[PDB]
Amino acid sequence: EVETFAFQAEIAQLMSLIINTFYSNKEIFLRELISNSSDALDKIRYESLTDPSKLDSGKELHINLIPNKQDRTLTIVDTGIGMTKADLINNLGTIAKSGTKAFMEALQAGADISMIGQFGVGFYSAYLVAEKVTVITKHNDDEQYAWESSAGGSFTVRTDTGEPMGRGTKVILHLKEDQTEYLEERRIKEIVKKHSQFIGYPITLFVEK
Ligand SMILES: N#Cc1ccccc1-n1ccnc1
């Protein structure tokens, strides 16, 4: 049972700007997703201080980076707080509306796409390098869901029948044909060292078989 939704016009406009604008410094997508993971880990850690049972779904707080050349995917996995169905369908897009408008205004005033995270909509920089994004997520208060979009104005949400995650989020980047450098170990190491060196959680870069 797959549900198809329309993006709000403003978010669809943001996605088209990310896809269509000429902008060579694409590597910042990884910093933006890792920053999102770190924020989600901060949240579950803070909540667990006053309710230890929130970690019954997993005590480990970490980030895994998993390249797969066979699938041409880069997956960013965290064990953070995860997202609810309402987050996926409405809450996060609602918040992103104001950040998008401010980001668009800043771009016309001289900012560049690398500053997208200062407006709270860094997730959408995934479309700098990905033709399709699949997000698997599990929040303590909700079921496991798969969100997916190839842009074009729509996204889908379904209950995920796959391997249970416990708690957290998996962002699966189906990379564009000319963006496979982000599957190379040395390239990912370089980018993590450059932009994510002080993240307060272990980042494990998986090796390919
Ligand atoms: N990750 C993520 C995500 C997935 C679906 C919709 C919105 C999302 N999002 C936007 C900003 N932070 C998170």
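Using Swiss-Prot numbers, chain A covers 16-224, in order.
Just so it is clear, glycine is given a Cβ too, placed from its N, Cα and C backbone atoms.
Among the sequence features in Swiss-Prot, the mutagenesis site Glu47 to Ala is noted as follows: Strong ATP-binding. Strong interaction with HSF1, HIF1A, ERBB2, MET, KEAP1 and RHOBTB2. No effect on interaction with TSC1. Here the residue is the original one, while Swiss-Prot reports the published mutagenesis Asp93 to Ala with the comment Impaired ATP-binding. Strong interaction with HIF1A, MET, KEAP1 and RHOBTB2. Loss of interaction with HSF1 and ERBB2. Los of interaction with TSC1. Experimental mutagenesis at this site is recorded by Swiss-Prot as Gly97 to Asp, annotated: Abolishes ATPase activity.
Structure with Swiss-Prot features highlighted.
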residue	record	Cβ neighbours (10 Å)
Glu47	mutagenesis position	22
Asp93	mutagenesis position	27
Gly97	mutagenesis position	26
Secondary structure at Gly97 (mutagenesis position), reduced by DSSP to three states: coil
Cα-to-Cα gap, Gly97 (mutagenesis position) vs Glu47 (mutagenesis position), nearest whole Å: 16
Distance [Cα-Cα, Å, rounded] between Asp93 (mutagenesis position) and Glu47 (mutagenesis position): 13
Mapped DSSP class for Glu47 (mutagenesis position), helix or strand or coil: helix
